[PDB]
Amino acid sequence: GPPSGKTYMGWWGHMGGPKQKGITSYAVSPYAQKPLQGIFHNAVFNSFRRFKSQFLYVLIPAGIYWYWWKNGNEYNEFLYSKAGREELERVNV
Amino acid sequence: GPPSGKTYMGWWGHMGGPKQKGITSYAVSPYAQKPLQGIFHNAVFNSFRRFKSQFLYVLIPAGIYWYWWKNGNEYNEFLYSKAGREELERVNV
Amino acid sequence: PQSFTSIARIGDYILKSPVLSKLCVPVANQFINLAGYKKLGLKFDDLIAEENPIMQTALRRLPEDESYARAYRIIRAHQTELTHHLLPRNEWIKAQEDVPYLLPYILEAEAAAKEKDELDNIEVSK
Amino acid sequence: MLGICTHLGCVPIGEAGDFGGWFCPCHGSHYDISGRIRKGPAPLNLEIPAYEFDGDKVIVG
Amino acid sequence: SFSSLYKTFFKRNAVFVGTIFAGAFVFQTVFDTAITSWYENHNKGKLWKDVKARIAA
Amino acid sequence: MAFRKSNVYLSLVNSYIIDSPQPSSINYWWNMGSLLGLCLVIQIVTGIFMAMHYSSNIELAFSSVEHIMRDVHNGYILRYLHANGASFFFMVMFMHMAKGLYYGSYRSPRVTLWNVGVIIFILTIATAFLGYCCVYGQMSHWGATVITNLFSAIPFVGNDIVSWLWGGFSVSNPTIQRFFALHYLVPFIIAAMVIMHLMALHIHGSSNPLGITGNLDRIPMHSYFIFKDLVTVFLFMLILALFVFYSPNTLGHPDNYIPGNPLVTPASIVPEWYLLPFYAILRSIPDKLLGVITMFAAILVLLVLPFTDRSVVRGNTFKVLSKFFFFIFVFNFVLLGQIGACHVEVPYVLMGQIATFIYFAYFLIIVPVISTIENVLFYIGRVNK
Amino acid sequence: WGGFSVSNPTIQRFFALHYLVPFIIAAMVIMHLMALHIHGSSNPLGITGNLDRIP
Amino acid sequence: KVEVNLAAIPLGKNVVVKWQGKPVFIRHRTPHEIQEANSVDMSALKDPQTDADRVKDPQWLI
Amino acid sequence: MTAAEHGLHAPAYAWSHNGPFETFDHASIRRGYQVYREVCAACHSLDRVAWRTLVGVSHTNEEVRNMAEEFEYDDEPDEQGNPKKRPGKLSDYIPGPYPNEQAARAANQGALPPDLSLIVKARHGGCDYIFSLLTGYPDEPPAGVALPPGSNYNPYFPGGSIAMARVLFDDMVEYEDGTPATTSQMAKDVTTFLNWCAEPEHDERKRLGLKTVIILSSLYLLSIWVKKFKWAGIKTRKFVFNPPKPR
Amino acid sequence: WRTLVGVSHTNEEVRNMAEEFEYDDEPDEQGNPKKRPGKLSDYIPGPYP
Ligand code: HEC
Ligand code: HEM
Ligand code: HEM
Ligand SMILES: COc1c(O)c(C)c(C/C=C(/C)CC/C=C(\C)CC/C=C(\C)CC/C=C(\C)CC/C=C(\C)CCC=C(C)C)c(O)c1OC
Ligand code: FES
């Protein structure tokens, strides 16, 4: 087969990142560790940290579109009742 | 991507044959030639040479299996005729 | 898949029996003439399948001048077959030129491979 | 019993020929009330299906 | 001239391809008409149109 | 580099049909592979357009095919193309497999490529059988009865497999709707196994008629074998058009224009012509279990070939005895089909039993014995000992 | 439609197409994975991932 | 196309039939109601449509 | 099996629609329908043939309208739900003589007359077998055979005994065009008509095959020249070997 | 009818319920229409034709 174009990822041994020097790494076998360690502590304190930093980006857009939907739904109920039959004539035609 | 195993074919420039030295080749452009040169001569004399060298390997097995087929067809027809009723009972029963 | 060591063992026994060498060889010469590879400019040793490890070492160890000639005969036959013709009768390989040039390099490579297998299954008489 | 010739499959003609049996016109063999083939290349006898009785009646199944 | 013939139809691929398409349009209509005409004439007296007019006499 | 080599999708096209290095010595027998690719495309496209007007209910299956011929515009062209195209599919495949048997294309470096082809052969036989049953004529109903009833010879579980296959107590409505759904799916499995066929060919490339290496002289695929394949492509459609417009029912059976009736046996029951050689092998064994096993053996013995060939030369081009006995096997195959379309008579029973023996003795006896004899003749014919 | 409104020709041909398109989808998923294998996937940090990889 | 005759329908009742996948009406007409359709509003309410093309058979309106 | 249970092979006649450039004789199709209606239709059906397919082939549009309007077809129920009947129209199918199969076997001594819409294509012999069967009833069965009661003899029927009796006799139909209606003339005309029933595309299929073969044969010849032109450089190619010096 | 057995009624009870209705049968040897009482494999009939 012929070679292909130049890419931005290689393989094991020539992955194509910068040259590394001066970094040491350590690790321990999982058979000598404790899985599930710290789940109860993380389930309350880590979850509160993550929730507090992101909930404003999600809730403010959600609350804006939910108020718009309820207000437009309540207006429709007013036009199709006996109380607002006069307004239904002008707005429609 | 990872490397693959060892094959017996390569690509252009590294095909994988013996080193070649001393062989020269010449060719002429097809735009300067006659494509239909010698068709009438080859259709008779070359065709006769090719046929004469292989026709004995095909016809002898064909004639053996055709003589076998015809001899078995005539025997079956004779067996189910009025003149073959004495043999049909002594074979099929 | 039949090894050349076995082929030569049967062949050499035939060629040393006066009776057996009298009827087998004349029918073997006609068999080779009807095969028709000499009419393309080829020797028998050029027709051996080469995609095995044994025949890859034999072709590696072949002397350089004999290896250049073999490449020309192989390229010549492909071009001749491409045209559906034969070579002119003066370019045919003759009987005295159809020699087993690659045979010694195959028998020696095969003997080395057989000895290796016998030594991986060695059993010391303890 | 099954209305199929015991050799290669056929259709029985109703009460025609032989010992008041039926007819297998595929080759020219006939039948009898007992279901016993009297002539032909039939290897065995006619097969009977499984069934039960409604006291005096007859079912199929 | 053969030089002018090459320069007009065979130098630009656009003209070469357009000429093939315009020659296939003309061939398509002419080939169909010439085939039915021969086919109908070879079977004169056996068509419904032939027998319909005969009984209309 | 060129855009045809750097692009992710074009590089697969370039490496397979443009820049592929081919030997310069391959003849027209190396053109059947590209023809089989065109056959598979023809069958898929005509089948899909016909499936828009087809009903698989057992009470409407026969009438829906008659509806296609009469009411659908150009519908008879689609049907005759699909029915005759399947006959030409097996013609090319038979010649495609005999080319590799003659030229030793099954030998060592390409055993995996040969094995995938045997799987494609099994699937194609099943696909053609399933589509024949979908017409629901007199030969398709009674052909399905005999074929599916042979599975009942399996010990213990045999009778339960037939009921699961039928969907009931005999060949009925559940069976016919079962077979149309499978007839739609299996061709897509073949198309996926054809890609695996080409992947195993690309590792070592094609072979050549001479049987020696082709690494010394190569030419690219494009503009040399693209136009040589176009020659047999045009010849292929010319012969197919002859059978579609001038003789569309020469390769069929007239009893398949009688609607399926489970109460009348259609006298002699035979399959299509391309399954006849394997039908005669099954009938030669006077035992249901043993006779059924021998029928799939006839397709599985093709895998024994790379190990019973004791020759140091690949192919039959320069072999005298191997050339003679090759055509004995070929015409033995033709005689087997003739017996399969015959009645069970006095001479024909023994004729098919001997011809069955020759079929199996070729792989297991003739090829090993002949190939060892020729090895010695090549040796003693030139060595001065 | 195959006719003058939604009718028997339409329903029978819509089932034939509903059988076919899923096999076209399976073919474009392979082309989807082929284009991913060139540079690999990305990461939530948005930067290069060539310095730390796991199989 | 449909082929239904008009010699089997009485006077003074609606008949609704399906053609081309859609329903249509048919009914005999009355003396002055059609003349009222001549006297009905021209273009002052919804649609400037005359009765010239609406009905071509003054005894059946389909 | 014996030749008696095989059935005698029909000979080969010179039909006018035999040949790659030949069509149906549409005058024999028109005559063949009259034979079917007056002789065949009493016991055989043509349920795969619609009335509209006869227009422009053997009859005018108005003629087929009057032919179909002589039969009664079921209609939609009325306002109260009672059943109704209506005369036929061009979109209907040719009706058969019996309401069900039990009625047919009751009127034919237990034998079932087959449908005749694909009978030409469903028999080995085609038009030559139908003609030979209709004109091959001997006045006497050969000395020795024993016919079951209610069955006739015909050498062309596999087995010999056939439940249909001879039905074609000279001057039993009066053709409108003045053709003398004999046993052979009527058997020839009704066979052409039945062949058109099985293959109504015969005329237009043969015209399309002429265009296809002419175009495809030209392309096969043109591709041979193009292949030889592109291969000219490789076909005429020369090699020379000069052995190198040892180094 | 067969779907009510073992759910709300007994086999012997559903059979009696079905036998009080009439269903089209196969034509007799002369080809005339026939009727028969219902079975467990039949469906519950409606009031209007
Ligand atoms: C008027 C011309 C006419 C034609 C043409 C015709 N029939 Fe038949 N036909 C039958 C019966 C019954 C069979 C079945 C014969 C059998 O199965 O043995 C049959 C069989 C056939 C067959 C099948 C032959 C075969 O090989 O199976 C053909 C074809 C046929 N008829 C055509 C009753 C009739 C009757 C009633 C007397 C008439 C009239 C009749 N047929 C008139 C005709
Ligand atoms: C739809 C079915 C098939 C298709 C599309 C197909 C396609 C191809 C193609 C394109 C080639 C290369 C071109 C050529 O050699 O002509 C090839 C080669 C080959 N095929 Fe197939 N094939 C199919 C079935 C089979 C079968 C059934 C077998 C064997 C049982 C088989 C065995 C081989 C072998 C051995 C080769 C290599 C031969 C050689 O190059 O010398 N194939 N195939
Ligand atoms: C390799 C691919 C295929 C093969 C070999 C094949 C083979 C066959 C054969 C032999 C028949 C019998 C036709 C006859 O005898 O008249 C048939 C019928 C049929 N096939 Fe296929 N088939 C293939 C693919 C398909 C596909 C993909 C479809 C649908 C998507 C399809 C739909 C049908 C239908 C609807 C029939 C109905 C009978 C008819 O129209 O003749 N086929 N097929
Ligand atoms: C010469 O070089 C070649 C070579 O070029 C080729 C192609 C092949 C063949 C190789 C293959 C792998 C075969 C390729 C084909 C397949 C795997 C299967 C083909 C698949 C199909 C035809 C499916 C396509 C189906 C459709 C488009 C459905 C049609 C229906 C439509 C359009 C419905 C209409 C649409 C609407 C909206 C109503 C060779 O072997 C070969 O030699 C090396
Ligand atoms: S099938 Fe009835 S006797 Fe053989």
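Throughout, chain D uses Swiss-Prot numbering, with the displayed residues spanning 155-215 in order.
So this one's electron microscopy, 2.4 Å, going by the header.
Every residue gets a Cβ built from N, Cα and C, even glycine.
Taken straight from Swiss-Prot:
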type	residues	note
BINDING	D:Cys159, D:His161, D:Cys178, D:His181	[2Fe-2S] cluster binding site
MUTAGEN	D:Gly157 to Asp	Loss of activity
MUTAGEN	D:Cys159 to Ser	Loss of activity
MUTAGEN	D:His161 to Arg	Loss of activity
MUTAGEN	D:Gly163 to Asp	Partial loss of activity
MUTAGEN	D:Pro166 to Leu	Partial loss of activity
MUTAGEN	D:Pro179 to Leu	Partial loss of activity
MUTAGEN	D:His184 to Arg	No loss of activity
MUTAGEN	D:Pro195 to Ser	No loss of activity
MUTAGEN	D:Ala196 to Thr	No loss of activity
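Using a 10 Å Cα-Cα cut-off from D:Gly163 (mutagenesis position), none of the recorded positions among D:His181, D:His184, D:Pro195 qualify. Closest to D:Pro195 (mutagenesis position) in space, going by CA atoms and restricting to the recorded positions D:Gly157, D:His161, D:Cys178, D:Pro179, D:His181, is D:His161. When the CA atoms are compared, the mutagenesis positions lying within 10 A of D:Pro179 (mutagenesis position) are D:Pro166, out of the candidates D:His161, D:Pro166, D:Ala196. Summary: among the recorded positions (D:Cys159, D:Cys178, D:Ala196), the fewest other C-beta atoms within 10 A of the C-beta are counted at D:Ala196. Among the recorded positions listed (D:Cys159, D:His161, D:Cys178, D:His181, D:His184), D:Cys159, D:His161, D:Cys178, D:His181 have a CB atom closer than 6 Å to some atom of ligand 5, in sequence order.
Of all Cβ atoms in the shown protein chains, 17 besides its own fall within 10 Å of the Cβ of D:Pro179 (mutagenesis position). When the neighbouring Cβ atoms lying within 10 Å are counted for each of the recorded positions (D:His161, D:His181, D:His184), the highest count belongs to D:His184. For D:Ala196 (mutagenesis position), the nearest of the recorded positions D:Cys159, D:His161, D:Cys178 in terms of C-alpha separation is D:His161.
For D:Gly157 (mutagenesis position), the same-chain residues lying six or more positions away in sequence with a CB closer than 8 A to its CB are D:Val165, D:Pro166.
D:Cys159 (mutagenesis position) and D:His181 ([2Fe-2S] cluster binding site) are 10 Å apart (CA-CA, integer value). In this structure, D:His184 (mutagenesis position) is part of a beta strand by DSSP. Other residues of the chain with a Cβ within 8 Å of the Cβ centroid of D:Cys159, D:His161, D:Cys178, D:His181, the [2Fe-2S] cluster site, are D:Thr160, D:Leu162, D:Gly163, D:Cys164, D:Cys180, D:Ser183, D:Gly194, D:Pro195, D:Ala196. Here the candidates are the recorded positions D:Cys159, D:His161, D:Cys178. The one whose C-alpha lies nearest to that of D:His184 (mutagenesis position) is D:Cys178.
Contact annotation for chain F: of the listed recorded positions (D:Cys159, D:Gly163, D:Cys178), D:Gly163 place their CB atoms under 8 A from a CB atom of that chain. Among the listed mutagenesis positions, namely D:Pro166, D:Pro195, the Cβ with the most fellow Cβ atoms inside 10 Å is that of D:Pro166. D:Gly163 (mutagenesis position) is surrounded by 16 other CB atoms, counting those within 10 A of its CB over all protein chains shown. In the three-state DSSP classification, D:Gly163 (mutagenesis position) falls within coil.
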